[PDB]
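Notes to accompany the following structure.
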Amino acid sequence: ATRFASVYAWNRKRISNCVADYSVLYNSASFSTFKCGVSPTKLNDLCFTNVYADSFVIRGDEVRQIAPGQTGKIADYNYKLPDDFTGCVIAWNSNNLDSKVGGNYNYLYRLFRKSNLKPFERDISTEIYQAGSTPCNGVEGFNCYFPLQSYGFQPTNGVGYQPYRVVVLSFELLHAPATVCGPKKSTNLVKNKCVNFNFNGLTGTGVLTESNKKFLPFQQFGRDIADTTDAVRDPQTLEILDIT
Amino acid sequence: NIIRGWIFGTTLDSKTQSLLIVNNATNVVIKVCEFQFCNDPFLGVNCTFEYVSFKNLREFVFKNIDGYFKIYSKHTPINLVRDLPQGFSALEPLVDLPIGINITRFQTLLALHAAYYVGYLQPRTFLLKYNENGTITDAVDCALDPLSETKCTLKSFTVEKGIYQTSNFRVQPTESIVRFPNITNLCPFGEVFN
Amino acid sequence: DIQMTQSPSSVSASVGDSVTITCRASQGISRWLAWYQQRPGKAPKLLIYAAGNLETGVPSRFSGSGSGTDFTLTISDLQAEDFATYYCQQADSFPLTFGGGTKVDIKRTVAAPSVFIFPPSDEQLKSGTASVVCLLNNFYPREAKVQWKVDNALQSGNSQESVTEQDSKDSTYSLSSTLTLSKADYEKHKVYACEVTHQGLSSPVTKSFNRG
Amino acid sequence: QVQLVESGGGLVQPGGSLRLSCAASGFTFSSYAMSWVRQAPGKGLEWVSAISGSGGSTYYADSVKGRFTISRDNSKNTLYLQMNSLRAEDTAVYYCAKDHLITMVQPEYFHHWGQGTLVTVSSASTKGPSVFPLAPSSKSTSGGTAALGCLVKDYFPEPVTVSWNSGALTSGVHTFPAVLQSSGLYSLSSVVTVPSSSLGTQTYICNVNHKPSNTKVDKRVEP
Ligand SMILES: *[C@@H]1O[C@H](CO)[C@@H](O[C@@H]2O[C@H](CO)[C@@H](O)[C@H](O)[C@H]2NC(C)=O)[C@H](O)[C@H]1NC(C)=O
């Protein structure tokens, strides 16, 4: 994405009903930090209800704050994760991108708030924080500070203060069809030889030969009198094969 | 082409996700958004899913199983003005939506400047005849009549002369009843409480 | 501090071709840039932002490239509506600075300028001001560089130029060079002339007239 | 997607002051940074002033600083730009620009553009145009076609309209864009090419109409 939203206004995107190859991102070696209760190593073989992507930009030193059971201004007032967080956290330097000559002050953070943020909560309130007992009257001043403080992102800032883009992927697993899995690799085809086959999860062993049986467009398998599988239709090419 | 749409749900007033199917011109629109439905929904002449692209009898079957909305259908040419034509034709699946919306009520959607029929389903046992090409050509309901039960038992559409055994006749326990001798030796709680 | 140069100033090309516009900032501006288009009589509209990110409504044939200092706007397919003025601005250092501006025209054959003379009228004589007009018609391209001579002497700071836009029937141009002076000064001299050197002309064309 | 409307421009005396206004609708005013950018009539764009989603930070161009003031109000959902010591170089079309992304301290890009209002500074007053003839030629030997026309001079303010016989002879007409004179007035040339055979035969009149001065004048040309 060209520009991210601020950390106090972290951008959430919903992903569902698609195929995600987590291996590609995992085999990218382009991010500074990549943490996952989920095992990163080849678990694009699992299905989930949804994938929620929370993206923002923070200084490098604050990057550590995005983890379960973490404290800090980002964790307390900008972006809070549940202690039972499921998913991964990814971060990579954006000093080449979010830094700017003269100071990049678009990205802000919430330093002042009445209370800490709940898990997965976003607070964009522009109400002046009332530090003391005097009402703020809609204007910042003594005992009344603007809740949003502006980062100065520059190419010369320290790495800990340098901008880092952070994206958090949360997997949803509820009582639902769970339509995002993301695996499904296939192989070639072999005929006229005793082999072990797996067609769309249907397993078996035998010899696959070309057939002349005329299936219906919506039907995939053929059965005999004894309920044994007899013919199949190749998912990658719509043709009928006899099993012996 | 007067019938054009369907609405399914439980409240159907934008308070919860109500499935909506609409046809317009050359386009089919399917959504699960919480649309604010009209009191008299028709067309003049939070979302989680969305898809966009008498002479005729069109049959449809709608059901829900394990969060999947299953839709079967069948089109056919007809020439009849009075009532439902009498005949047999199987229906093949077209749509399997992985949605998971609890649905209890529904309604149709018409276009105003075309009779239709409705029926409900039951858990029955059936016998089906697959032809050479794999098309269901005829069926038999088991629990319709004694002859039908006999056919279901023998797994045949032709029954030879004779006597067969089908089921077991029973009778029912009309009501419950309990007898215990009497109330005696009441524990004297009055002496303490009074 | 961040003054940027946009090239080429003005270009001409046919429908279906490709146009390349190169913008260079004085300092490295990372990816803080914006490429705009603007037709006469309308507000400018953004074509590219960041470095090569396209606008939603702009057709896909417009592309942006480059980074830091050099940047390039490429139009892969030219259309009749692609002839406008293009600009580049920076969005990283305040104050925000625009480019020189690039105008795109239609490529056509080079045509010789038809040059005509207009001495001040007798009605203009009573006013006390003399306006001598040299008219160029049906010339291409835009570059004409008209000059005035009085008694074979160069005149500077006394002439005003007004040029019509590119024509719609043959995509040509017209130019008016007016030499305005006082009646007393106009009466000092006897002969006036206007000269034009055009790429459609092998030799410069000078046209002269005498008062009376 | 949003609506931005600019107003307040006009014609004022040199050294005067003006107050332009930008009305913004369709989005929350406080979360976006406004900008005022002037474009000269014969020049390109150049940024002038910018405000930052509140009013705490005011940014000004190096040629407008010390005279102009930018302010914004969320309550009326609008922007104000006060211009002081207006000079002849302030005559330009002012545009109220906004960026698609929610920017609060800096404008950066300018994806939203308003209609813009013309601000003209001059010492001239309302006056009618003066029309003069420009004879076609005195030699029907060059190519058989001559160029004639009329000259409009010393009119203020813009514009003038030339009909050329009420639009009955439009073939070769060339009306050059209006140009500013050195005395605050303007000039125009309307030239047409006619065959040299039909010079003294066909009758032609150049008609010039001025609405601010309400002057409709007909002038004839004779070689
Ligand atoms: C699945 O993807 C394969 C890969 O392209 C598709 O196979 C192509 O099918 C078309 C027509 O059916 C042929 O013209 C191509 O030569 C095939 N390419 C290859 C590499 O096999 C296939 O159609 C897709 N769909 C299904 C259902 O298998």
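Following Swiss-Prot, chain B residues are numbered 99-143, 165-172, 186-245, 263-343, in order.
Header says: electron microscopy, 3.2 Å.
Keep in mind that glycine also has a Cβ here, set from the backbone N, Cα and C atoms.
For the published mutagenesis B:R190 to K, Swiss-Prot gives the following note: Partial loss of biliverdin affinity. The mutagenesis experiment B:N331 to Q is recorded by Swiss-Prot, whose note states: Reduced viral infectivity. One entry in Swiss-Prot concerns the natural variant B:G142 to D. Its note says: In strain: Kappa/B.1.617.1, Omicron/BA.2, Omicron/BA.2.12.1, Omicron/BA.2.75, Omicron/BA.4, Omicron/BA.5, Omicron/BQ.1.1, Omicron/XBB.1.5, Omicron/EG.5.1. While the structure shown retains the original residue, Swiss-Prot records the natural variant B:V213 to G with this note: In strain: Omicron/BA.2, Omicron/BA.2.12.1, Omicron/BA.2.75, Omicron/BA.4, Omicron/BA.5, Omicron/BQ.1.1. In Swiss-Prot, a published natural variant is listed as B:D215 to G, annotated In strain: Beta/B.1.351. For B:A222 to V, Swiss-Prot lists a natural variant annotated as follows: In strain: 20A.EU1.
Annotated features, which come from Swiss-Prot, shown on the structure.
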{"residue": "B:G142", "record": "variant position", "DSSP class": "strand"}
{"residue": "B:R190", "record": "mutagenesis position", "DSSP class": "strand"}
{"residue": "B:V213", "record": "variant position", "DSSP class": "coil"}
{"residue": "B:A222", "record": "variant position", "DSSP class": "coil"}
{"residue": "B:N331", "record": "mutagenesis position", "DSSP class": "coil"}
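In space, B:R190 is the closest of the recorded positions B:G142, B:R190, B:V213 to B:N331 (mutagenesis position), judged by Cα positions. Sorting the variant positions B:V213, B:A222 by the number of other Cβ atoms within 10 Å puts B:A222 first. Non-local contacts of B:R190 (mutagenesis position) by the CB criterion (under 8 A, 6+ apart in sequence, same chain) comprise B:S205, B:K206, B:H207, B:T208. Taking a C-beta cut-off of under 8 Å and a sequence gap of six or more, B:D215 (variant position) has no contacts in its own chain. Recorded residues B:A222 (variant position) and B:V213 (variant position) have their alpha carbons 22 Å apart, per Cα-Cα distance. Between the CA atoms of B:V213 (variant position) and B:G142 (variant position) there is a gap of 25 Å.
Listed in sequence order, B:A243, B:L244 are the same-chain residues at least 6 apart in sequence whose CB falls under 8 Å from the CB of B:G142 (variant position).
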